[PDB]
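Scroll down for the structure; my scribbles are underneath it.
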Amino acid sequence: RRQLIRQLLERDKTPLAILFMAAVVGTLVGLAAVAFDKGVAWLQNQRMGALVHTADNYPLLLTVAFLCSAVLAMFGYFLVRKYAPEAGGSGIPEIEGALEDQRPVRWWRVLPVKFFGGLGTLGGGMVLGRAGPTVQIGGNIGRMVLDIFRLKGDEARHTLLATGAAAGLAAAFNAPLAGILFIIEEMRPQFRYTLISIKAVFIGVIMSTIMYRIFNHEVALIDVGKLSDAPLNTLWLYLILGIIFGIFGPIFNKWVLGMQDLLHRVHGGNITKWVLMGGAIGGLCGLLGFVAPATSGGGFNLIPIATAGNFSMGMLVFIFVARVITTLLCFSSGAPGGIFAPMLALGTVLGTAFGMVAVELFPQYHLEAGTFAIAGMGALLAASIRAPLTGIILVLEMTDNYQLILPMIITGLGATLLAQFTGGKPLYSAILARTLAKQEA
Amino acid sequence: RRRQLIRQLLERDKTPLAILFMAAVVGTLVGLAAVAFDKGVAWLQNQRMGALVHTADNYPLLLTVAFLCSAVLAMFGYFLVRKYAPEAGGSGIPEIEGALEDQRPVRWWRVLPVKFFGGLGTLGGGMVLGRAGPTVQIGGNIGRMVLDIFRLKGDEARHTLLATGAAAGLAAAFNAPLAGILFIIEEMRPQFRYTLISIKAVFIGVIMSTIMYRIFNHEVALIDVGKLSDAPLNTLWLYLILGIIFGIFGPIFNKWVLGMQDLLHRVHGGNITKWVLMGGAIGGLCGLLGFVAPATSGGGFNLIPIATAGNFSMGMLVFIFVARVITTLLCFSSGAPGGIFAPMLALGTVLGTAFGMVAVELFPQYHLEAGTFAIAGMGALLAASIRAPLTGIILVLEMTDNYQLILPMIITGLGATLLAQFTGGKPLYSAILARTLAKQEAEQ
């Protein structure tokens, strides 16, 4: 009790050095995040102009689509396998480990590798996101300034590393809240106390977000408009949807883990077969990125279309099935790029699909399938990555439909609950475990 | 400790099913309780209105039964606390916060009726106090109640059910589910050590209580502000200034509520009679003010949409702010059952609006709307005095639905905390628990 009384009176006094440095960490991460985003776009853009150059000869056209993405993919697979192996996959499990002081933060290597390697895989039009990359980039940047300014202590090492990855997520989704929430729901040391200053994470998240706003304002990543409200006698439909996500979550989790194994056998661990396999996958995506764009790329483009109920039921099933395939191929291959974002598109489609059935089964509820897309958007997050509070707040920050806060919270919680009860695990924790154990195996 | 981590990682997020289910019942009960409390406070304020109409002619006689009705109700509240449950005085949040540190008892058999009925008197009487604190403590106790009844053993259960209760308690008091969950993991939880509080379980309880509120309060928002204008990047610097202003006022306000506790204590010395009498004096003052200047009394939720819409004059805003500083301190520092959380929303809204008024006229090139500054400042006095900015922001967001102001809100709140820290201020709920906890081993 005596200690507590002392501690209470000393609560919320973060070292000003840690606060000021958090501001610079955020700023750099923001700018870096912007530069990454502009870069990816530029490359996808050039590929488009190349397809126009040869818009006539379909075979030739179907070739340079493959090659441009193949070459770009290989360049990314190489930069990872050669200079920074830790920069494979999302990057979140890695930074998560670094917070437990169980993985190293080699910023001198990861920063250029992830930035340029990711620039290739993403820009090639592979099914990967910016979230993971920017989060790892964010942490390394946070690590970088810690080193440069020689800030000593556990608090500083844990804080600056945290604000960086937070400000990294924020600047990748224009979601400041979701960024801060992700650090304290998933990223932080989950099994012990930590000296991460929340006030400091805030400051970093602000600056990076502000940086994003200077280069991206007036345009939202996802525009959905304002949808209809959700009656109380309609809420049970959302609990059901969450249950469906809840049982598919772990299954999808087994696949991404298992497909890592299968894809490993193809190259054995060899830098040549791996990069070659990489160009094969990347080439496939660039090909799909022309013959069926919905089956490739980030997937942010089909989200508003799905929510507006413009896809037919058949097209939705196609897109979902196809994108399960092309997501696993791209992420389980070890290519630099997160799976966080592509799960938004997966959830949105599964949600809309559910809404379509809900619309015709109960005309008395006067439903709109779009409300189920929004409920399902962060559901696969809630089910597979198991961070529902972050997913919900993220989806809210991106869709601005707060009147669906109850359906969203219900669907998400129904996802996590059923994921737990069917023996699934947090993917980022199940991956860090994979790596950490393999390290002492 | 790598080997342990690998084990722990693969065992992450597996909350005991008993704890999960029990969280669902805790949420439900807390919700129904919160609704009942809300309906009760309203009904009493309503009867008081009908009495003033009975005597709407004779102004002195009218100015009397306004005083008496509130005086009587106040005393009944001050009495129930001072006689059966002294821990039910004040907000109730520092107490539950203590119970999470296993440093304060949760006497639900006493607090539940005392807080519910005692707060029903102070709130219903028209005193300047909130529902948040009360429902939070009520929620915690209800959580504790089902723990005992079902004999659930373990630290996890004791900490979880106690947490989901106070979370689902805040949620049902503001119709703000996100804000409730966030308040537990930003402020309520044990701040200096690890804890076994299942977040998934706090979620379930928060859902149920919120849903319970939705069955009895749908279609009507606690605060309607409408959609306001956006905030340009070159205007953001105005919000950082606003935060700084909240940031230096926060601690000062904190000194007052603490200090006024001392001063008001001397009036009664600790005696149950002078105290209850002093209560009726304060309560009667509010019921009087609740008729001759209603903006200086009551919760304050009513003047929030009006201020945001820029319908008050600058002079009125200054008057309301000054007066409400006075009536808030008198009501909360007196130890009456009732929180200070919610009345800090009204104080912040006014101070914010006031800033916007000056901002509108100083920079017409920004094409400003003072309403955006009220919303920025609404959860700012929270951020500065209670030092829980992430909660206040998400709360204000949930109540006002103006997400395009998220950057100004975040900037103003963070500016409030930063300047609060740098000017030697302390979290009020932690500074109060400390006051109590130390006093507990100071009488030794």
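Per Swiss-Prot, chain A residues shown: 18-458, in order.
For all residues, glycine too, the Cβ spot is worked out from N, Cα and C.
Per Swiss-Prot, mutagenesis A:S107 to A is noted as: Uncouples chloride transport from proton transport. Secondary structure from DSSP puts A:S107 (mutagenesis position) in coil.
Spatially close to A:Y445 (mutagenesis position) yet at least six residues away along the chain are A:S107, A:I109, A:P110, A:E113, A:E203, A:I402, judged by Cβ distances under 8 angstroms. The feature chloride binding site is assigned by Swiss-Prot to A:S107, A:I356, A:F357, A:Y445, with experimental evidence given as support.
A sphere of 10 angstroms centred on the C-beta of A:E203 (mutagenesis position) encloses 20 other C-beta atoms. Record note (Swiss-Prot) on the mutagenesis of A:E203 to D or H: No effect on proton and chloride transport.
Taken residue by residue with DSSP, A:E203 (mutagenesis position) is part of a helix. Recorded in Swiss-Prot as a mutagenesis result, A:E203 to K or R carries the remark: Decreased proton and chloride transport.
In Swiss-Prot, a mutagenesis experiment is listed as A:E203 to A, G, Q, S or T, annotated with the note Abolishes proton transport, and reduces chloride transport.
Record note (Swiss-Prot) on the mutagenesis of A:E203 to C, I, L or V: Abolishes proton and chloride transport.
Swiss-Prot lists A:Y445 to A among its mutagenesis entries, and the accompanying note reads: Abolishes gating, permitting continuous rapid transit of chloride ions; when associated with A-148. The secondary structure of A:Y445 (mutagenesis position), as reduced to three states from DSSP, is helical.
Among the mutagenesis experiments that Swiss-Prot reports, A:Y445 to F or W is described with the note: No effect.
For A:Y445 to L, Swiss-Prot lists a mutagenesis experiment annotated as follows: Alters stoichiometry of proton/chloride exchange.
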*Extra residues within 8 Å (Cβ to Cβ centroid of A:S107, A:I356, A:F357, A:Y445), chloride*: A:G106, A:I109, A:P110, A:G146, A:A148, A:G149, A:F348, A:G355, A:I402, A:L444
_recorded positions listed as A:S107, A:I356, A:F357, least Cβ neighbours within 10 Å_ = A:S107
